[PDB]
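Data block below; observations after.
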Amino acid sequence: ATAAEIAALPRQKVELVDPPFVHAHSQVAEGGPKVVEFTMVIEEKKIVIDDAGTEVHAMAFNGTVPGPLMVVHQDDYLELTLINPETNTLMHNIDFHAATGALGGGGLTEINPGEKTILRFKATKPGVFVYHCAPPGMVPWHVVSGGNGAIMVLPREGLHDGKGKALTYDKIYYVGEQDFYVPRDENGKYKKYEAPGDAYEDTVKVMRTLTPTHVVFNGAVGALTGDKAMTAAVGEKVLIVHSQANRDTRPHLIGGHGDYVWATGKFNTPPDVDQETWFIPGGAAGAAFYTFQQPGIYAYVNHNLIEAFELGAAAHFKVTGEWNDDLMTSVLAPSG
Amino acid sequence: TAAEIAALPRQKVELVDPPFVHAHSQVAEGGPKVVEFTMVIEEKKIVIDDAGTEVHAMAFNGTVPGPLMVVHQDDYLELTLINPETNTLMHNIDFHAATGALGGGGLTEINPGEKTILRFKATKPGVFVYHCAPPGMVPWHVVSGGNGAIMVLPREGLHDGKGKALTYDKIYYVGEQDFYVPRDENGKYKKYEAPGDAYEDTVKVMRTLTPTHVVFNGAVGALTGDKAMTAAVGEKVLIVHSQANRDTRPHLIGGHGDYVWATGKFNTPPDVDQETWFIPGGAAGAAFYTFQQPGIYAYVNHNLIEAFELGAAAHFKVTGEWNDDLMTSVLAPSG
Amino acid sequence: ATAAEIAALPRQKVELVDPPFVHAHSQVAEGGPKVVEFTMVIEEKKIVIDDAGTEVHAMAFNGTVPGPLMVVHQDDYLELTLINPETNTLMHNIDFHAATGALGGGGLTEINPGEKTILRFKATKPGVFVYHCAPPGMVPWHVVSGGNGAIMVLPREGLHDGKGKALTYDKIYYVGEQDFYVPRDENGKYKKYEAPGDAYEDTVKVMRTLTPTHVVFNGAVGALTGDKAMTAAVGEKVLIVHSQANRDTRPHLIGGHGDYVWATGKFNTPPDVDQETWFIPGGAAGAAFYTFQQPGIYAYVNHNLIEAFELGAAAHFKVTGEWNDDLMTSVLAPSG
Ligand SMILES: [Cu+2]
Ligand SMILES: [Cu+2]
Ligand SMILES: [Cu+2]
Ligand SMILES: [Cu+2]
Ligand SMILES: [Cu+2]
Ligand SMILES: [Cu+2]
């Protein structure tokens, strides 16, 4: 497609929503290829990542950790306006794993405080894909400070299973998983810093242990629990997109399954089925499709259970509806 | 319907200790059945290495791992779980094969002196982890040995990707356990009077994400020496492998995984000709192999530090005739 | 085949080349089955693995870490002459994951200094496969000292995608990824030793933490950057073989993709497609096929970014050609 051809394509401006929600889209593409426009301001901000009050200086695309999910269709163009406000102290950029060239866009989007840039790429491959910050020489520090999210490049025809049957979800959630490396004092208590750069040396030491102090969903321990639990109903079809930009994870729906799981995240790779626990390598996104059959509380976890229940990587689903005794029943309740 | 489920046959099955598996048929015998199992949970001090290191283990049916239960797709598994009054802790069970109530965990919380009976329909074919999961103390029970697996065979037995039958002559269940044993200032592993005394010290070790031991069948060397698994040349063997908490990467040294259901799910077509497969923590996998050479094999987690320094190494002793076409020493070690 | 049948097959002596290059070979088999002869001399040598002058006592098959890629076709015989020179101090051997019996050949190739052996095995299974040293009682030590490489057993008809279309590479590269465990003194400086055995006790202690001090490609930090950057051009099809004999890795071509990825490394298992980041478990090799579409510098990494950019696991590709503005364009360059 020539420059003139692309200029004639229709533009749609998308308003992003905060994870774990996803902006309005259609599963099946409406019309021909479009240039889909997004804007994100990068915020360097203090975030609290557990109930004790532990804080991190985060790099937060659109002001959240993870950054928001951008959704386009195959052969659309994604056109991102990225802004680094003058209140920030560091240079930032963006690497789209969905994109082709210039280190995923990273080499073309280095913006100092008070600068902006507009990057356009053709989303040639269908799937979910990580994006993250990657300033040369400081790449892992920015990513494990929360500077990451994902996009979904839907097939123009929507999702299908491995054999041509249409899969249509009723709702979608995006779970970004973040490994944090928080320095401690000699008493074992987490340290606080005045500016991001003050934490650098101490944080690099922790990073080198390859052992996160915290592993969280949506930026904090318990962020997707309580009144922030994800919800569904018996019979409802849900797609769960999960990303990890730096470190392996193994998602599991406690009480459910992944009926179809694109564990590599790429829709031209047929999904695994009937999954108990799937595996997403660091630097990737995956997606899992499930139809709820039972009501009640579910936990969605990284099934290294230490990571889930000691380090923070557990969310809840609240599910409404009628219990199915054929699928499961307590023949004898706990009794003497 | 309600009448139809109640009229299905009930069948009690006697369990056996890993790595062996109780009696079953690969192709389902009859229509759907309710397969009944009973397991008593034993809290017991087990020795896990050659230095006398102890762990207060949670042992479904008296073993780490708990035994393999085997049913067919659309059978019901009906487990009676018993927690004797001599135990100190509440326990329960989460079947990854099951649907609802946190895998059954929500319905099976039994204090010492209690029992429960859980039924679920095995709707999905594959091998699946089960483990204890008391709310608020889930990892502690699991890394204390409270885990095993089940196999839900397709009603028509196993098949390859093109649909030809795969029929094993024997089956072994290897449960892999990451343990996190506290050490004192001098580097000696600590011992405790009761399970709860170890809790605080153990969680500290757990948070390093670095096991002190990684073992098969509950201890370093449990499946080596005189306890090696066996086969013969020409024999087809299915090896079911589970890890309820932590990744592993099985490898049969001297062999391969001819077909590997690496995700453990039989509606997902098996990978083939595998050197080393990968099972994420929280899952089981299964590998089918036909032995072609006699001799000693090692079956390991192929992080070789985990295998040979931390304990995740088993043996197969295989009888039969050596095949010089497949391998031959042209010139033996010589100066 | 009988012993007589094998004796009658053509012999072909191959001359090995150092990683990341691969010796001359045909993708499609030239003729019927042959016995492909290789020779390698094991060298115990010091290698410097970072810019702080950190040393490892390496076990180098053919003088390199990793050892070289050996290439045959399915149902050929690989015949290795392995030589342990008198100048070495330790017994060594070799286990081919591609082979069947005697612990991959390890039980038949145990050679003290001043000894040699010849092993022949039938390459019955197509794929990329680890090989490594494994002296009973000292296995992990030899492997994490650099005693590993890989082979490729091509299908006789070359590579194909999942539907039987031919996949033919113009270039091939072999990246061996190595986890090292280097002891430190009490002030954090890496220790040096005058003999391999002198470092055993100290090294075993570090190995037991399951935390490498270094994770590198081709034996050292930056080994595959600068004078040793891999090269390609726009339009060229490139196969990247990647091995890790002891520890998981998650390769990613920054700016690119794995168009087809045999993540398990086995060619009768259909490849994944459109991959961002693939996964190779410790003890295995994998392979990725990609057609370059953009020029410039790509980084090729283990996408645990701490492992890539703090511990050493990053390579570069230098790619010539014309930039493609359809696939990617800077609409607005970084600016106030
Ligand atoms: Cu940044
Ligand atoms: Cu990346
Ligand atoms: Cu328990
Ligand atoms: Cu579980
Ligand atoms: Cu060696
Ligand atoms: Cu090996």
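Residue numbering for chain C follows Swiss-Prot, covering 40-375 in order.
Method of determination (from the header): X-ray crystallography, 1.5 Å.
Just so it is clear, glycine is given a Cβ too, placed from its N, Cα and C backbone atoms.
When secondary structure is read from DSSP and collapsed to three states, C:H136 (Cu cation 2 binding site) falls in the coil class. Residues annotated as Cu cation 2 binding site in Swiss-Prot: C:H136, C:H171, C:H342.
Counting Cβ atoms from all protein chains shown, C:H171 (mutagenesis position) has 29 others lying within 10 Å of its own Cβ. According to DSSP, C:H171 (mutagenesis position) is assigned to a strand segment. Among the mutagenesis entries in Swiss-Prot is C:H171 to K, noted as: Loses nitrite-reducing activity.
When the alpha carbons of C:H171 (mutagenesis position) and C:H136 (Cu cation 2 binding site) are compared, the span between them is 8 angstrom. Among the recorded positions C:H136, C:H171, C:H342, the ones whose Cβ sits under 8 Å from a Cβ of chain A are, in sequence order, C:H342. Contacts of C:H136 (Cu cation 2 binding site) defined by a Cβ separation under 8 A and a same-chain sequence distance of 6+ are given as C:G143, C:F168, C:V169, C:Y170, C:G322, C:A323, C:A324, in order along the sequence.
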